[PDB]
Structure formats: C-alpha cells, structure tokens
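Scroll down for the structure; my scribbles are underneath it.
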Amino acid sequence: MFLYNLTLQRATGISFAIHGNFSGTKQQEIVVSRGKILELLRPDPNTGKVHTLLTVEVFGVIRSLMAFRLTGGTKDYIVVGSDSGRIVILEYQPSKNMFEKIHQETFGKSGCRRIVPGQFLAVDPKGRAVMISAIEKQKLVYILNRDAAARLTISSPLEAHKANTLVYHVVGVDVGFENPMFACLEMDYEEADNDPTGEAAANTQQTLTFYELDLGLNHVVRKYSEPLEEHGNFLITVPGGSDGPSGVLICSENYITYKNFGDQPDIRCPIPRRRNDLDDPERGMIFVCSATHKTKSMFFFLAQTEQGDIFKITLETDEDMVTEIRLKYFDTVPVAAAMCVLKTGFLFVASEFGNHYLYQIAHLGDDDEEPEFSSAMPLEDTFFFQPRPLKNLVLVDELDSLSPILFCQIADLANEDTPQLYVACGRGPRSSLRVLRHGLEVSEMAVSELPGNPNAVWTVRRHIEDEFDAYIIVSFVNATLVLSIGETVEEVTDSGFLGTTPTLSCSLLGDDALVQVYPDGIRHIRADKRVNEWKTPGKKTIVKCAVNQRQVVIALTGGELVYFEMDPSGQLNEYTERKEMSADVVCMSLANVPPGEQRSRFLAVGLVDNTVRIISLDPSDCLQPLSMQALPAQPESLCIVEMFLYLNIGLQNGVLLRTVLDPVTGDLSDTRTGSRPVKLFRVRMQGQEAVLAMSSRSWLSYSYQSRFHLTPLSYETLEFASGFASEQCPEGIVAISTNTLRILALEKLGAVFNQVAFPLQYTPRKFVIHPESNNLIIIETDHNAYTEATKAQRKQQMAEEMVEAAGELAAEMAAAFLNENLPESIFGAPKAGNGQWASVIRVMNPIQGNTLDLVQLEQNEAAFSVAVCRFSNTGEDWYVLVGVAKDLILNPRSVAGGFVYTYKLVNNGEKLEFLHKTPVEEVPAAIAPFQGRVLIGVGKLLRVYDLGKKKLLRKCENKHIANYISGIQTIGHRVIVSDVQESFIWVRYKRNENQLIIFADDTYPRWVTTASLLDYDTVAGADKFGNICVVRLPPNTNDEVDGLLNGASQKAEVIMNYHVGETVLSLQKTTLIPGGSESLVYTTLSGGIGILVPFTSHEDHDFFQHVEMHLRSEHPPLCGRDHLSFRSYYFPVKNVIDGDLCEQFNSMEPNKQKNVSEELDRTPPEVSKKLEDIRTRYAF
Amino acid sequence: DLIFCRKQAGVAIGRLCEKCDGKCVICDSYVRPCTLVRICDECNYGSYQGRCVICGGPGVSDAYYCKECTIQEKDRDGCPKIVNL
Amino acid sequence: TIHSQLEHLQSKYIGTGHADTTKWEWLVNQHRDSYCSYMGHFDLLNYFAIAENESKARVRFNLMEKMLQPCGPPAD
Amino acid sequence: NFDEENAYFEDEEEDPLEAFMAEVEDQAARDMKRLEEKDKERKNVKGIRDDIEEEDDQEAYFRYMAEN
Ligand SMILES: CC[C@H](O)[C@@H](C)[C@H]1O[C@@H]1C[C@@](C)(O)/C=C/C=C(\C)[C@H]1OC(=O)C[C@H](O)CC[C@@](C)(O)[C@@H](OC(=O)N2CCN(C3CCCCCC3)CC2)/C=C/[C@@H]1C
Ligand SMILES: [Zn+2]
Ligand SMILES: [Zn+2]
Ligand SMILES: [Zn+2]
C-alpha cells in the first residue's frame, strides 16, 4: 500500500501576526503564521477587505516571528525562529510574489528542545541586533549590518548562557542610539532542586534582567537584575529615545508595572474588574496580548484580558521620569492571540479560535464620560467598570476560520448527489455546526420571470468609456425584447434594434456603433438613428457569428466565411475572399482584439466535420487554412480566452477539453465533470477574462496565477449567460433558466468550499446521524462552566445579597442587574470553578438550522459519548445512549462516577423522552451498537449491555485492557479497542460462549485520538502528536483463541507512518466527487482538511517518488527544516508521498522547473498535467 | 590529544589542504560531501586564517561534512577543528 | 582522548544520565522537556486549552509556573 | 594608513575651546583625586562579564582530566 497526501483546505488558525512595510512602499501588510504555513495579507484602506497575497508551506513549526528595518531603509525584513536549529531572515519580493531567503544561521539540533534557542525572539528597535533564546540556559545575539550595496550582513553569534535559568519572555529595549539592550523575565531553579523540605521552591522570585551589547567591545554583559513582587507574563517595549521614556511594562497577575533602570521608581496599577462579575472570586486576571501605536505626537498601548476586554494604556511622564499609569476601558472583542494597530486607523484581531476580525478605529482621542483609572488614585478593594457594546470600533471585515475542528461527518444528508461535510467546530459560546459544500455560491442579483422562449442575452454599453451598459436583449422564439437600466428596468423604445425576429448577435461595433445580427441579416446601427442593412441573398440564413469591435465574421449556410472590418473611418468594409467548405459551422470564436494591436488573427472553426480549424484574418494571409484537428464528438461552442492564450472545447456531453493557443496544440487537459451539451460563454471574474461553462451543472473555469480551477456553482441548470454591469452592481452575470429571466453574481475570492453555520451553546464533542430522519444528535460539554439554572440562581443570590448591603435600601441597582444578560458570544461565558461542568444534548435538523429538542443535564455532569441504535429484544424503536462523568477533576485526575442515560427518540426522530439512568463506577467514554446490543467502555473495562425495563443489564466483560478505553469500533465479527496510551487491541466476541477474548495487539505506544476501519484486517489511526498510521493483521492471524512482550501472543504490523504536523481528530473513508475514487479524508485541529489516496500502478508511484526526491534537494523548506526529517518527527515515514511538496513544482522558476523536469525525462507541462491528473481523480 | 574544538561556530568557512582535500572531518569518509564546514573565530584569526581543519597545513579548498554525518546532524556540534593540547 | 571528550560533552548536555541517576532526576527531566515540548508545538497547546477551557496564554503561564518544581521536592 | 592618494595629499607641506579644556581639567583632577583617596568608593559593580567570570567548556574538561 502506497499513499499520496493532498491538502484540500489549508489551516486557518493564527499563531503569530506582525505588520510592516514588507513590499517597500507606503502601504502596510500583515504577515501571519499558521502552524506550518506563512502568509502575507493586505487590508484595503478603501473597502476594508483583507486579501491574501501569498501563502507558503514551510514544513516546520514556527515558534517566533519578528519584523525589523535598518536605519535609512524603507523595507521591512522578517526574522523567523523555528523548530530547526537555524535562524532565518526573509524578504518579500513584490514583483516575483515570493519570499526570498536572505540569511541562514545554524546554531543547534532540530526539534522543539529545552535548551536549543528558537522559542523567544527579540530585536533591537533600531535594527542593529537580534536575540534568539530558548526556555533554558542558552541565548544568542547576532549583529546586523549593511554593506555599500545596501544588502544585509550578519555576524557570528555571541553567547549569553546562564545555567539553571528559565526564561518567560524577552524584548528589546528602546535606547537612543546607545548600546542595544534586551530585557528578560528569568527564574533560577538551582536552590529548589536541593531543598527536600520544599521551601526553596516557594520563596523563589522572578528577576528582571538587562543584557547590554557593547558594539565597541563586541560582547554581551549582564548589567542590571532586580527581583519582582510577583510572577509576571509577557513584557512590553516602551518607545524611548527622543519620543518617550525607555523602560518596560511588566504584565502580571492583577497588576501592570512600569520599570526602568536608573533613578526611576516602580509604578504599579491594578487591573480593573467588571462590576457584578459572575466568575469564581478566587480567580485572578492577566493580560493576554498587547498592541503599540506610536505617533509623531504621542503613543499609547492596547492590552486585552482573558475576558476579552481591551483597555487603553497611556503614560504620564516628566522630562525623563514617569509619574502615573492611566488605564481606560476601550472595548470588548473575542480573546485574541495577536493584535495589530495599523496606520490609516485599522485594528486587526486574530482570535485564538474561530473567525478573525478587522475593525475600523472610529473614535480617535477620548471625549467621553466613562472613568479613567490611575496609579495615583488611592485604594485600600479594586477598580470596577461596566462592559458595554462597541463604541470606539466598527466591524468592517470577518475572516472565516474552521479552527478548531472537533468532529466531522461526510454524508449526503440533503438530496443532492454530492456529499456535504458536516463539521462540529469551535469552543465555548462561539461554537457552531458548519455545513461545507464544494463549489461557488451564486449571489441573487435580480429575478423577473417572463413568459416566452428566451435564448440569449448580451450586456452591451453605448460607449466604450461607459461603465453603464446600454441594453440587454432577450430573444423569444417569435420576437425579442431589449431593455435599458433606468433603475426601474422595463420596456424601452429608443434603443434602435426593435427586432421582430430573434437576435443572435448584439455587439458594440464602434464607439457607439452597434452590430445587430439576426437570421435574416445584419443591420448596423449608429449613434444617431441611422441603419445600414445587409440581408440574405435568397434562402441562406445565418445562425452563428463571431463579433469583435474591429471585425465581424458570419456563417451562412455552407460554411461561407464572410469577414467584415471597420477601419478608423468607422464604417463597414467587407473582404474580397469568401472561402466556403463542405459543411456549415457549429462553433467559432474571435479573440478580444487588445488595445496594443489592430486586429485578431486566430479564428478556431468547429463544423459538423468535428474538427477545429485555425485560420488567419490579417490582411496579409487572411482566410486560408493553417492547422486542422478532429474532435471526439459534436462541439457546441469554443472561445479564445486568457486567465498567455488558450482556447476551450465544449462537447455535447458533460465533458470538456482544453488547448493552449498556438499554431499547434501544446497543452491538454480533459475533465469528466453531465450527459448534456456544454455551452461556453464569456464572463469576467476578478476584473479579467474567464469562461462560464454550462451543463446540467454550470461550472466556472479560471486559472489563478497558475492555479487552474474548474469550480461548480450552487445553482441548477441554465442556458445562456454573460457579464453584467449596473449602478446596482457593476460586475455580475445575466443568466437564463426555464421560465425565468435571472441576473446572478459570484463574489467569492477563490474558495474551494462554501459554508453555512449554525450556533451552539458549548463545545461540541460528538454527534450521530439518525438513519430515518437524517437528524443530528449532538452532545456539547464545557469545563469551568455553569448550567443555565445555576447561572440564574447565582445571579438571584448576588442580587439579594447586594440589596442588603446595609445602606440607603433607597436605590436599586439590583433590578437593573437582573434584566438584560450580556451576550456570551460577545462578552464570554463566566468561567467559574475548577471541577465545574456543563453539558447539553441537542437534536438538530441539518437542512435548516432549527433545534428540534434540547435536554439540559445537571450541574457537574459531563457528556463524553453518544450513540443511536436499536435493541433486538425490543421492536423497531430507536434509542439514544449518553455517557456522562460525575465530578471529574482533570489535574490531578479524579472522578466520582458515571451514568448512562437512555432516551426513546420518538415523533419521527424529533423528540427525546427519558427512560432510565444506569450508574457506572467510571467514565463511560465509548458506546457502540453491536449485534442487537451495545458495547460500553467503562474506564478500563469493556462491557456488553442489553436493554432492560429499569436499567441496562451487564452481559459480558473483559478486564485485560491496559489503561483506558477511548474508542470502540466493530466490524461484524471483531472489536477494535483504542487505548489512551497503547494503540490498538483486537477482541473477539464468542456468541455461544459469551466471552470477550483478546487475540492481537500492537508493539508501539500510541496516544490514539481517533480510529477508522479500512477493511476486515486494517485500521487507520491518528495521534495527539500529529501522526497518522495504518496497522494491519498478518495473514497468519488466528481469530479463534480460548504474551511474548508482556502483551498478547499475536502482534500486528505497521504498514504506514506519516507526520502531518497538526492533530487529527477525524478520519473517514469516502468518495468525494460523483464518479470518482475512494480516499481517506482527515480533519485537523487547526482547521485543515486533507486526503490520503492510494496508488494503483507502480509507474505512477515511481514517478511521484522521483519528483519528491528531486524536489527535496532543489527546493528546500523555507525555514531551514529537512523535509524527510520533518515527516519522520516521531516515527520514520513509511509508504507516503508528500503531495504538498510535489505541487510546489508549479511555483518554482522556469529555469529550476526545466532542471527538475529534464531529469525525469519530461517537460514541465507534462509534469503539471500528471500532477493535476491524480488530484482530479479523487478530490477537486 | 586528537580533540575537536566544539566552540560556537561562526561565519568562517573551514579549509582543507592538498592531502586532506576530499576527506570528511568527523568520520574521514570520502563519499558524498554534503555540508559546508563552519569554524569559530579563535580558529580563524591571524596566522590561523587559512589552515586545514584536519592537520593544520595551508588550506586549498573547502571542508565538507559527508551525507552520512549530515543525516545524523553531526554538523550541529561546535567547531570541528582538530586541536592538540 | 576523543571518547573521553564525548563522555564529558554528553554529561554537559542537560537531561543525560549515568549509572548513579535516580528515579526523581529522570522523571523531573522528562516532565520538564514535556512542558517545553507543549510550549513549542502549536496544536498540543490547542488541545489542552480546549480540554480545560482556558485561554492559551493562561495555559502557557501555568506550564511555565509548573516548570520550577515538577514531581514535588526531592528525598530526605 | 596606506593609499597612493594619502601619500599624494600628505606630501605638499611647508576662547570657548580654552574654557571647555579648563572645565574638563577641573573634572579630571577631581576624579583622579577621588580615585587616589579611595576614601569614598562603594565599588558599585557596573556590568558583570559572564564569559570572563565563568570557566569555558575546554577549561572544565581540563579540570575534569586533572581530577581523574
Ligand atoms: C573504505 C574505502 C577507503 O576509505 C578509501 C575510499 C580511502 O582510503 C583510501 C585513500 C584514498 C585517498 O586513496 C581514497 C580514495 C578516494 C576515493 C576512491 C573516492 O574518490 C574520490 O575521492 C573522488 C572525488 O573526491 C569525488 C568522487 C565521488 C563523488 O564519486 C566520490 O564518491 C561519491 O561521492 N559517490 C558515491 C555516491 N554515488 C552515487 C551515484 C549517483 C549520483 C551521485 C551520488 C550518488 C556518486 C559517487 C568518490 C569516491 C571514492 C570513494
Ligand atoms: Zn562524516
Ligand atoms: Zn591536511
Ligand atoms: Zn574552534
């Protein structure tokens, strides 16, 4: 078994984010880090849209990301520290649209290690030094310089090691062109390892250490070190030099401190709390991120707490000394991992989970009545504020993000033919269930169905500098109707066409000269009311034409090729030659003559002959055959298009061809994507050319900077369409359906999947599908959470206690505190308690989003497993079983017990009714229907359970599973068990002896997250550490059993090992496209979707193996990682080809593409076609 | 007294003499040179500027690690200059 | 003496052992580099922060605080 | 100091400052007198050089060989 890995949807979770002038111009861009992907974004200051410019797979783990600029430069660089032992410096090249590696410096071994630097990265604010640091003793400093050609030079590292030391955070300090300084939060643990009493562990303080780099003497020295009051998280650089003092802000638990070396005293400010908070009073408050905004007049900071409250921090200063810290409540947004404040007044919020946000900073300065807290204010007791809806910010853009994906099911729950992806994702009150579909989403523009026989509609404007169109002309079978956009579009008279017979061509001939072609001839119409008419000689009747604003070719009966032209005079002149051939045309196309040239030469001619003929039409060699190529079937239409020149060949079936424009075909690509004739029509996507192919389903074909995409749309069949433009929407489509006249639009910037979302209450854990009604039964559960009833009674308690505060009892804030509940999706849920849980069972319709039933559980009960099944001793009734833990503590782990609930699932799968509740002595983590009964994993125990009248009846039990059952899967005869730390146990159920016997196990420890059965002998598994494996039983395996490694007697073999780089939580074998092949689809915690597909021949496997081998050397990972070593992170790779490395061939430069291709004995286009073939065989 | 230096390596490139030209510094193999050798600053200074890392004669070409030593990440230790005490 | 230098460099690296290493030192070494590996890998921290319903900054700070004395104070 | 240009150029040969110098001389004399007196010095350590104050890996290896 040999597998090929493909990514269908990249990760969308953000870890780090930096901003700067990375292209060298005055506009600002953001560089975000996914787990293993680097990405450049640019928000538009005119519309507020965030566009993705570049995204690169780095094949490593990005751990720190900084931006810096040399003095006198206008371009920002990118410093990356990763899980390799290298520091890398990158530069964005706007003209090539790629990241160019400038420097690489190796300092240690690879991997996320304790003492090898790469976790912390600081840079001097003037850009002359950079510090890379590990969590332990090792720190390195590089000096950055510049030569006379203005290129960046790097020096050899300087060591600043210090044994038995832990680092919390490092930042560079802003000095005024003095010696560079770095600040560190450090802790010494030497004394704590020598005291058995445990008192040296306590009484141990953090220090704030300052490291000075002396460029004159070329060494790093410890200058200052001071113990702190309590332990603090990250540090903040205060802008110094000539704009501001030069110190640090230490963010801590419940406090924020300013500190500077010299004669400056320490200044502390406590963090304000929300008035009438519902969270556990024992919990403290920390800041989670920060954002600095420097202006040539002043500066301030933006810090956010764990509740999502952003405060605006300013600093009250003297000539050199700081006197006060002032805090003011700014706004409430979701908890972010990073915040970027952009010039032109934009705030970018990258959330830890879920969608990301871009805000417009609407209110500058602060003219408000809300109180401003200060460090000078005396308090014995803490500050209090009231959270409110957004006042300083306005929401401008929202970027979708599937992180974190927790459960997935691929299924056809609607009655389409293509399956949809049902994804339970999100955490807390921002969780949701999302339905993903492959295709584009058609936006509704206009609808007015008119009776008749519509055939075609153009959208031609009166002028060429016009952005407003002139008319739209829909032809009946008996007549036509031509309208204009007066914003109240209806019948129009002064158009000039007024066709009694249908209109088969409407073109903008001149600037305001229009060509009207119809079955009886052509009447050229002026700007003024004048018409010059050429009609048919006798009974020859045109059906097809080929228009262009400089030349018009027509087709009468018999292939009589008649070409016109309109020269700078502005009127008709027909050519002398009329070449006729054997048959009548069925297809032709004239390329849009560019403003650079005078006319179009190529004209593909498809006839009843079933051959494309290419013909010239310039006055030198006009209308004489050049090259002919037969067809596989009856063509309908073709079109020369761009986005470099191609043409497309539409058959009379639901299948397509393509040929690059040249005197000879150079490329070939056919996609089985119908049974209905393909109609090729002109449209404009992204403001440039594209072809809207139409079949039973309508597809859009568009390359995208060498990204070929044939994407369907979310609507049914049409028959004619073209671009549209109006004051209503200047860029759209005019599409025609049966008994319909539609205008449609497509506004999604290159997305493989369209999604709809339905909100939930808590973090979803697992859902099942009812087989009859196709309803979803979901369980949601959260830790540190209140139930609804507990929240209500806690709030009533707080009210009755605040009304008896022993004070005139004359003004009631309690009645105002009880009325309106602030929404938890915006302000967060009150996280209160350490062993407190909250769980819910929900029945949901997947077509709509409505909740059919909702069962709330008691306070400290936590649901972990759910199943829907039928019992043999009962009839055809359905039941729902929910496994629940009781008083679970996670660290140290402790649980009071467990329960199994049983419901009857009545009213056509819409209602749950409680039946009974069976106690168990441990957490039931897995429930699986099995042969008219049910298997339950109760902690370490595997049990069989039958349905009873008052509880569930234990029938069989095995007690030899190692640690903890996390999953159970059954194929008809056997049972597969997943252990939390061991990988897989095979069990057989003896039907007549009533015995569960272990007959096989594995030889590796695996932290299994999920498992999928591939056949009777093979299992696909996933891991907490980001690995996928396939395990198969040897053919020797004996099933009929009644240890050799302290285990089972027979072992299983590992036939596949792959490191993905992200934690997989869903695995499923399925077929994605209609008429395709089966693949293994997986899902990741960062929001990524990927497939593993098998090879069917040795030749494809060998070719792709050689491609991977040659691309491993000549196109190495960007951040210094070894590709083979990265995919062998925990186990060596076995029988997997990385198709994400292989598809990077299409993005190399032509010279290296030729060097790679000439070793495989092939050209780059052939390699590209071979790469596209395997992808389109399985996925989209 | 054949001991490696094992100090933090810098930007200086290691050199080999006419007798050691094809050799790997760590395992003394001659097959598939893969990674350019870096040396520390005290090994590259003054009279020590250009010298064989194996023996110490006048350098003529670049020193390399072999593919076998690169696979095992033996190029990630300190300066590989042979120093005698 | 190259072998002796290797025996001195292996001892230098933090986390290595020898014939007199006790259970406590071994276990605190693996706990400490487990916490560092959790801080490094982006999707393990995601898993923990979803499991215990906390912000990722809070989980990071908790791990750093646990770094000091994992497995309790030593014997005698 | 060598450049055929430097030799060419270096071949053709044939109140406020005073006040600044006086102030500098007074300050220097005071500092020299204070250091000579060594009467009031708290020896406030400016910056500790870790490399200078800590044995190197090679020194540690030599110490280990001497010990055994
Ligand atoms: C155990 C054998 C001994 O150690 C022995 C090599 C050595 O003790 C003797 C002393 C001495 C000086 O006479 C050694 C001679 C040296 C050789 C025979 C090597 O030849 C050279 O140095 C020539 C030159 O340096 C580079 C030639 C080169 C690249 O072919 C080198 O070998 C390689 O790198 N390979 C091995 C791998 N091989 C494959 C073939 C496909 C594409 C190229 C890379 C992979 C290509 C050639 C030399 C081989 C001899 C062992
Ligand atoms: Zn070697
Ligand atoms: Zn030599
Ligand atoms: Zn050295």
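We number chain B the way Swiss-Prot does; in order, the residues shown are 7-91.
Cβ coordinates are placed from backbone N, Cα and C, and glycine is handled just like the others.
Summarising the environment of B:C85 (Zn(2+) 1 binding site), the number of other Cβ atoms within 10 Å of its Cβ, over all protein chains shown, is 23. Look at Swiss-Prot and you will find B:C11, B:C46, B:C49, B:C85 tagged as Zn(2+) 1 binding site, backed by experimental evidence.
Secondary structure at B:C58 (Zn(2+) 2 binding site), as computed by DSSP, is strand. What Swiss-Prot lists as Zn(2+) 2 binding site is B:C23, B:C26, B:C58, B:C61.
Look at Swiss-Prot and you will find B:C30, B:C33, B:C72, B:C75 tagged as Zn(2+) 3 binding site. For B:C30 (Zn(2+) 3 binding site), applying a Cβ distance below 8 Å and a minimum sequence separation of six or more within one chain yields B:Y36, B:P39, B:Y70, B:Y71, B:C72, B:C75.
Under its mutagenesis annotations, Swiss-Prot gives B:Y36 to E, S or A the following note: Alters the structure of the presumed branchpoint (BP) adenosine binding pocket within the splicing factor SF3B complex which may lead to decreased binding affinity and thus affect pre-mRNA splicing.
Mapped onto three states, the DSSP output places B:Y36 (mutagenesis position) in coil. Quoted from Swiss-Prot, the note on mutagenesis experiment B:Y36 to C is: No apparent effect on cell growth, localization of SF3B1 protein or formation of nuclear speckles. Alters the structure of the presumed branchpoint (BP) adenosine binding pocket within the splicing factor SF3B complex which may lead to decreased binding affinity and thus affect pre-mRNA splicing.
When the binding-site residues B:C11, B:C26, B:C49, B:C61, B:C75 are compared by the number of other CB atoms within 10 angstroms of each CB, B:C61 has the fewest. The binding-site residues under consideration are B:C33, B:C46, B:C72. Their Cβ neighbour counts within 10 Å are lowest for B:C33. When the binding-site residues B:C26, B:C46, B:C49, B:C85 are checked against ligand 2, none has a Cβ within less than 6 Å of one of its atoms.
Between the C-alpha atoms of B:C58 (Zn(2+) 2 binding site) and B:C49 (Zn(2+) 1 binding site), the distance comes to 11 Å.
Among the recorded positions B:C11, B:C26, B:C30, B:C33, B:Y36, B:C58, the residues whose Cβ lies under 6 Å from any atom of ligand 4 are, in sequence order, B:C11. Comparing CA positions across the binding-site residues B:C23, B:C26, B:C33, B:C61, the one lying closest to B:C49 (Zn(2+) 1 binding site) turns out to be B:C61.
Only B:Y36 of the recorded positions listed as B:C23, B:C33, B:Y36, B:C49, B:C61 bring a Cβ under 6 Å of any atom of ligand 1; the order follows the sequence. Note: the CA-CA distance between B:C85 (Zn(2+) 1 binding site) and B:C61 (Zn(2+) 2 binding site) rounds to 15 Å.
Separating the Cα atoms of B:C26 (Zn(2+) 2 binding site) and B:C46 (Zn(2+) 1 binding site) is a whole-number distance of 20 Å. Looking only at Cα atoms, B:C33 (Zn(2+) 3 binding site) sits nearest to B:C61 among the binding-site residues B:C23, B:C46, B:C61. Other than the site residues B:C11, B:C46, B:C49, B:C85, same-chain residues with C-beta atoms no more than 8 angstroms from the centre of those residues' C-beta atoms, the Zn(2+) 1 site, are B:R12, B:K13, B:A15, B:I45, B:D47, B:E48, B:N50, B:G84, B:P86, B:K87, B:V89. Remark: of the binding-site residues B:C23, B:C58, the most isolated position is B:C23 (fewest other Cβ atoms within 10 Å of its Cβ). Within the set of recorded positions B:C23, B:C26, B:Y36, B:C61, B:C23, B:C26, B:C61 have a CB atom less than 6 Å from some atom of ligand 3. On a Cα basis, B:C61 (Zn(2+) 2 binding site) lies 13 Å away from B:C11 (Zn(2+) 1 binding site).
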